[PDB]
Amino acid sequence: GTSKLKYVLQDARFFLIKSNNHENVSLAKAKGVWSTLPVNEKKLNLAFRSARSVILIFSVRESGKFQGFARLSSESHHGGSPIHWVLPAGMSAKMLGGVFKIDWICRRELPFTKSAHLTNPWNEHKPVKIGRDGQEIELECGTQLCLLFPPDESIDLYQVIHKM
Ligand SMILES: CNc1nc(Cl)nc2c1ncn2Cc1ccccc1NS(C)(=O)=O
């Protein structure tokens, strides 16, 4: 059902994550990690201490879709395994250094056409699909967005709930 998901989302914070390519989102789904640019890395570290759950909602640039959502399980960390991200032009590995661990809540896609009725107060009430990497999504809009995704019956939210 949707009851455990609603519990995880209670009083959560939500952030839009934008990726230039599918390869990096596939790697994030396989390994449970994400890296972002230093400005957003600072914002996410602050949010992680401030909320029971910090939810990252992923969208690959030019895909017209969200590719799923995940909960931060840690602040960013350095020096571990260099993740083999595909880097866009003008992007170095030292800029994507700093690895967050994430627990996927939904690995299913949602087309932007399905979220056209949701606007984000923190981005001038533009449709929630609009935003830069790291754009915060207000609680009510983020909750409704996450509830639009198809259920991912391959995920048991029991272990996620314990980490709260
Ligand atoms: C593994 N982490 C990432 N991997 C990829 Cl391939 N792209 C990312 C990632 N993190 C943020 N981006 C988007 C981006 C790339 C370059 C310059 C600015 C921006 N941010 S923007 C204009 O809002 O889209």
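The chain as shown is numbered from 1 upward.
Cβ atoms are placed via backbone N, Cα and C, with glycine included.
Going by Swiss-Prot, these are the annotated features:
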DOMAIN    12-149  domain 'YTH'
MUTAGEN   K18 to L (Swiss-Prot position 361)  Does not affect ability to influence alternative splice site selection
BINDING   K18, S19, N20, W34, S35, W85, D133  RNA binding site
MUTAGEN   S19 to A (Swiss-Prot position 362)  Does not affect ability to influence alternative splice site selection
MUTAGEN   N24 to D (Swiss-Prot position 367)  Abolished binding to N6-methyladenosine (m6A)-containing RNAs
MUTAGEN   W34 to D (Swiss-Prot position 377)  Abolishes RNA-binding and ability to influence alternative splice site selection
MUTAGEN   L37 to T (Swiss-Prot position 380)  Reduced binding to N6-methyladenosine (m6A)-containing RNAs
MUTAGEN   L44 to E (Swiss-Prot position 387)  Does not affect ability to influence alternative splice site selection
MUTAGEN   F66 to D (Swiss-Prot position 409)  Abolishes RNA-binding and ability to influence alternative splice site selection
MUTAGEN   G68 to I (Swiss-Prot position 411)  Abolishes RNA-binding and ability to influence alternative splice site selection
MUTAGEN   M95 to A (Swiss-Prot position 438)  Reduced binding to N6-methyladenosine (m6A)-containing RNAs
MUTAGEN   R132 to F (Swiss-Prot position 475)  Reduced binding affinity for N6-methyladenosine (m6A)-containing RNAs by 9-fold
MUTAGEN   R132 to A (Swiss-Prot position 475)  Reduced binding affinity for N6-methyladenosine (m6A)-containing RNAs by 100-fold
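Features as recorded by Swiss-Prot, highlighted on the structure.
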residue	record	DSSP class
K18	mutagenesis position	strand
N24	mutagenesis position	helix
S35	RNA binding site	coil
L44	mutagenesis position	helix
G68	mutagenesis position	strand
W85	RNA binding site	coil
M95	mutagenesis position	coil
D133	RNA binding site	coil
Densest Cβ neighbourhood among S19, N20 (recorded positions), 10 Å radius: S19
Nonlocal residues around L44 (mutagenesis position), in sequence order (Cβ under 8 Å, 6 or more apart): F15, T36, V54, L56, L72, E75, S76, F100, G134
Greatest C-beta neighbour count within 10 angstroms, which of the mutagenesis positions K18, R132: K18
Residues flanking the RNA site, with Cβ no more than 8 Å from the Cβ centroid of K18, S19, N20, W34, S35, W85, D133 and excluding those residues themselves: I17, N24, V25, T36, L96
Shortest C-alpha distance to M95 (mutagenesis position) - which of the binding-site residues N20, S35, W85, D133: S35
Other C-beta atoms that fall within 10 angstroms of the C-beta of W34 (mutagenesis position): 27
Cα proximity to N24 (mutagenesis position), best match among recorded positions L37, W85, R132: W85
Extent of the RNA binding site in Å [max Cα distance among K18, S19, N20, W34, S35, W85, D133]: 17
Neighbour tally for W85 (RNA binding site), based on other Cβ positions within 10 Å of its Cβ: 19
Number of Cβ atoms other than its own within 10 Å, given for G68 (mutagenesis position): 24
Same-chain residues at least 6 apart in sequence whose Cβ lies under 8 Å from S35 (RNA binding site): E41, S76, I83, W85, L96, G97, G98, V99, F100
